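**Q** Following this message is one structure expressed as structure tokens.
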Amino acid sequence: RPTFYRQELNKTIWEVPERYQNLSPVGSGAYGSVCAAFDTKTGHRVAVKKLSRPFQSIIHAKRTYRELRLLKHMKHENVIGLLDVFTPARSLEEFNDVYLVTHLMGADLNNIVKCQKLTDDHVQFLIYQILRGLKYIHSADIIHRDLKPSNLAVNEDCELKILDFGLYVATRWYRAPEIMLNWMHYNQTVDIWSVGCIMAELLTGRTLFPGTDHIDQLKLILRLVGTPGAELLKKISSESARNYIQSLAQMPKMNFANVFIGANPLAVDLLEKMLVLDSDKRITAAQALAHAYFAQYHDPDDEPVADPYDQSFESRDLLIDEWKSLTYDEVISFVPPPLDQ
Ligand SMILES: Nc1c(C(=O)NCc2ccc(C(=O)N[C@@H](CCC3CCCCC3)C(=O)NC3CCCCC3)cc2)cnn1-c1ccccc1
């Protein structure tokens, strides 16, 4: 067990191993209780997040467990990873605080597109990295579900990582129509819809579908992609949804080349494949990596899949102390990753 030191920062107690020095609040509470710190073991900067009320209820307890399991699984260049996890507690009995250490990421894509629309080369590279990380996540039957520019981090070198900071930039604007309506017939390609919305925004400088609510959101979508045809209508099991759709004045699919005017035609074509209303016809991440738009980056020998991930816990209903105990086990069993420089 290492030696811990205590301090207070912006209303909160912080008790961290001496390994981590020079703690400094980041994001002004936007990411929660997160400090930048210097990791004396590698001489790199890191971020340290102290979870807020991790075991307050059964649902927080399960959320905490879920986040820790997900972080311990992720081992890919384009997905956030876990450098360390610790608690000052010596026993399960004392266990009440969980700290997570990750790389300190440079800036998000909200705070880069809001600087300027990007070049087509920069778009190719950022979307390629998003898709490569999604191939990995999706291969373990993990769906992000909340992809948006503030959940993508990019250092000065344009290397990108997918994360999810949790609770400016609304989720609904990037959400797939099937899980903002019925939430029934959906798959991993909800994340691909989000990637199309992100990619559009990077190319144009403008949010593709800035809806005010779920109804307005949907209306903005249908204006580009057109109202569902008979074939998609056949697959809607929700009757109120089917009624709503069929109650609208029927709208034609736009020609995307007339919407994204002057864009690389290979970008336009890929957007056509991502922003399809029918989730069975939308391009997967693995398929999109092989699209000609990424010809400069695509390497089918360097686009790895994930180890399988046991999600069976998601179906369990357990007590707070059980979720707490499981989370303790995961802290104890953590194997730090290989150091890199
Ligand atoms: N602010 C920060 C941090 C920081 O906060 N690090 C800690 C951390 C911990 C967990 C996750 C995190 O992603 N959890 C996830 C893990 C699983 C997820 C990963 C991505 C693929 C899908 C699965 C998570 O479980 N979500 C939850 C959080 C609570 C409930 C909502 C979602 C993200 C960061 C680091 N750099 N910067 C920074 C970024 C830009 C500029 C300046 C500084």
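Residue numbering for chain A follows Swiss-Prot; the residues present correspond to positions 5-171, 182-355, in that order.
Going by what the header records, the deposited coordinates were determined by X-ray crystallography, 1.9 Å.
Quick reminder: no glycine exception, Cβ is built from N, Cα and C everywhere.
As listed in Swiss-Prot for this protein:
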- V30, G31, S32, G33, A34, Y35, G36, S37, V38, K53: ATP binding site (BINDING)
- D168: active site, proton acceptor (ACT_SITE)
- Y182 to F: Phosphorylation blocked (MUTAGEN)
**Q** Using all protein chains in view, find how many other C-beta atoms are within 10 Å of the C-beta of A34 (ATP binding site).
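**A** So the number of other Cβ atoms within 10 Å of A34 (ATP binding site) is 11.
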**Q** If you measure from the Cα of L171 to the Cα of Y182, with 10 residues left unbuilt in between, what do you get in Å?
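**A** In this entry the gap's Cα endpoints measure 11 Å apart.
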**Q** Could you round the CA separation between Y182 (mutagenesis position) and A34 (ATP binding site) to a whole angstrom and send it over?
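**A** Just about 11 Å between their Cα atoms.
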**Q** Based on a Cβ-to-ligand 1 distance below 6 Å, what subset of the recorded positions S32, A34, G36, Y182 would you report?
**A** none
**Q** Go through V30, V38, our binding-site residues, and report the one whose Cβ sees the most other Cβ atoms within 10 Å.
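**A** The largest 10 Å Cβ neighbour count belongs to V38.
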**Q** In angstrom units, rounded to an integer, how far apart are the Cα atoms of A34 (ATP binding site) and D168 (active site, proton acceptor)?
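**A** It is 13 Å, counting Cα to Cα.
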**Q** Could you tell me which three-state DSSP class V38 (ATP binding site) falls into?
**A** strand
**Q** Can you give me the Cα-Cα distance between the residue listed as 'active site, proton acceptor' and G36 (ATP binding site) in Å, rounded to a whole number?
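**A** With distance taken Cα to Cα, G36 (ATP binding site) is 12 Å from the residue listed as 'active site, proton acceptor'.
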